[PDB]
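Asker: Have a look at this one before I ask anything.
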Amino acid sequence: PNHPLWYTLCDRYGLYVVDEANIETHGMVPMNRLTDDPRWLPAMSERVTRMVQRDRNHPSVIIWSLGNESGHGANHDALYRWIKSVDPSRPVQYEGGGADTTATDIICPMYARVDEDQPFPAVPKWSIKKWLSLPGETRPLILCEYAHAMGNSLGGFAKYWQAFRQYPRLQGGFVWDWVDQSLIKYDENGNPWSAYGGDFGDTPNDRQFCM
Amino acid sequence: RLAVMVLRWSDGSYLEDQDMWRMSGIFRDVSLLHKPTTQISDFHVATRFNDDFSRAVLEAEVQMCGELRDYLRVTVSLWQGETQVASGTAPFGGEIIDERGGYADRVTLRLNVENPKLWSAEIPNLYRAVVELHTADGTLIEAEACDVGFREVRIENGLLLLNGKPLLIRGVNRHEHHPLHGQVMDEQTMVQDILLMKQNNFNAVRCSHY
Ligand SMILES: O=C1O[C@H](CO)[C@H](O)[C@H](O)[C@H]1O
Ligand SMILES: [Mg+2]
Ligand code: NA
Ligand code: NA
């Protein structure tokens, strides 16, 4: 959840908002180790429920998200249903556990390609065109993350937009991402420069991957 | 002496506008068939399966024409080569269907088949079904017959399935055409076509358009 003024500005300037719970357990092995554990349901529940209680009156918020990169655990299904029950006005989405689980109203993959399948075990990223028509599948597809804009990037961006326009159920996506997470450091003369991972003696680090 | 007056054009031509040579005549077989007065007039064969196709029920509905008699029987027998695998015998008289009773001139035979050899384009396993119309005492009146292929075709979850598996149709449309004989088909040309089709990795044909 963002600083509260963000939603005010989105209401007034006009931007659709996905409001997302502060839950990410990416570094767990497997990713859902905590989110499938009932011991962690109370902590997770508050991050979902208290977001809804705060932001439910903002017209800019159109979709609730259960968090990010926390696998798919039973705690997600419980909290999916909680939101559906208290606020039927907004779809609920969540990418973890393969982007098309029982905890999401929207097929919301990250970095699924337009034409190319990436058939990873358990959590495949199908071609978005292919994903829509998998047997029994009927949901809209909106990428929660796509076109990773790291350094000299956005090659193939047009391929996404051609597909979005041709396919009714491909309803777009959210580019990753808006702004480089670089930080200002200063040389001996006080001149500023842009710093990334490892520049603060921080270790281990992931270097330029924050930009 | 038979006399046949064949018209090139009819009201039927309005339903026969296929993209092909427009021809006319007696272009398929002519035959004479002798049936007894008490006869098999129709029969339908169905094969239904359990979830893993390890068990099947062959269901054969048989219809008779002629005088209904208590001594009349139908035996449907199922053969794999020279081995009889299953057999059923019953008198005529179908199940009650409505307020006025059932079909007195029909009978349905049900045969169990354990571990049936399944039919597909990959392995065209066939059984032979013989339908015997006879007296209770065992005098044959007549027999009809057909090749039986045990297979289930269904659409489930948006997929066309044969024997529970999603098909990939390597198909071709085929007209009945011969450069010398027109639209008259012969066994040699049919076989020639099928051999070439399978040799070129086709598994399916559409009877375009008749
Ligand atoms: O649409 C079609 O295209 C073919 C063109 O050769 C042929 O006319 C087929 O009979 C018809 O169904
Ligand atoms: Mg035509
Ligand atoms: Na679209
Ligand atoms: Na990053």
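Using the numbering of Swiss-Prot, the residues shown for chain A are 394-604, in order.
If you check the header, you will see the structure was determined by X-ray crystallography, 1.9 Å.
Each Cβ is built from the backbone N, Cα and C atoms, and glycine gets one as well.
Pulled from Swiss-Prot, these are the listed features:
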| type | residues | note |
| --- | --- | --- |
| ACT_SITE | A:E462 | active site, proton donor |
| ACT_SITE | A:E538 | active site, nucleophile |
| BINDING | A:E417, A:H419, A:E462 | Mg(2+) 1 binding site |
| BINDING | A:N598 | Mg(2+) 2 binding site |
| MUTAGEN | A:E462 to H | Slowly inactivates galactosidase activity by reducing the binding of magnesium. It increases binding specificity |
| MUTAGEN | A:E538 to Q | 10000-fold decrease in the beta-galactosidase activity |
| MUTAGEN | A:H541 to E, F or N | Poorly reactive with galactosyl substrates. Less stable to heat than wild-type |
| MUTAGEN | A:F602 to A | Decreases the stability of the loop 794-804 |
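Could you place these features in context, so I can see how deep they sit and what lies close by?
Answerer: Neighbour density for A:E462 (mutagenesis position): within 10 A of its CB lie 14 other CB atoms from the protein chains shown.
Classification of A:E538 (mutagenesis position) by DSSP places it within a strand.
Secondary structure from DSSP puts A:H419 (Mg(2+) 1 binding site) in coil. Spatially close to A:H419 (Mg(2+) 1 binding site) yet at least six residues away along the chain are A:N461, A:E462, A:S463, judged by Cβ distances under 8 angstroms.
Within 10 Å of the C-beta atom of A:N598 (Mg(2+) 2 binding site) sit 14 other C-beta atoms, taking all shown protein chains into account.
Counted within 10 Å of its Cβ, the other Cβ atoms near A:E538 (mutagenesis position) come to 17, all protein chains included.
All protein chains shown were included, and the count of other CB atoms within 10 Å of the CB of A:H541 (mutagenesis position) stands at 13.
Counting only same-chain residues at least 6 apart in sequence, those with a Cβ under 8 Å from the Cβ of A:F602 (mutagenesis position) are A:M543, A:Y589, A:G590.
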Asker: If we check Cα distances from A:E417 (Mg(2+) 1 binding site), which of the recorded positions A:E538, A:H541, A:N598 wins as closest?
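Answerer: Checking each of A:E538, A:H541, A:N598 against A:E417 (Mg(2+) 1 binding site), the shortest Cα distance is to A:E538.
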Asker: Within 10 Å of the Cβ of A:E417 (Mg(2+) 1 binding site), how many other Cβ atoms can be counted across all chains shown?
Answerer: 14
Asker: Other residues near the Mg(2+) 1 site, CB within 8 A of the CB centroid of A:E417, A:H419, A:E462?
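Answerer: What remains near the Cβ centre is A:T418, A:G420, A:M424, A:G460, A:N461, A:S463.
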Asker: List those of the recorded positions A:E417, A:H419, A:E462, A:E538, A:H541, A:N598 whose Cβ lies under 6 Å from any atom of ligand 4, in sequence order, or write none if there are none.
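Answerer: List returned for ligand 4: none.
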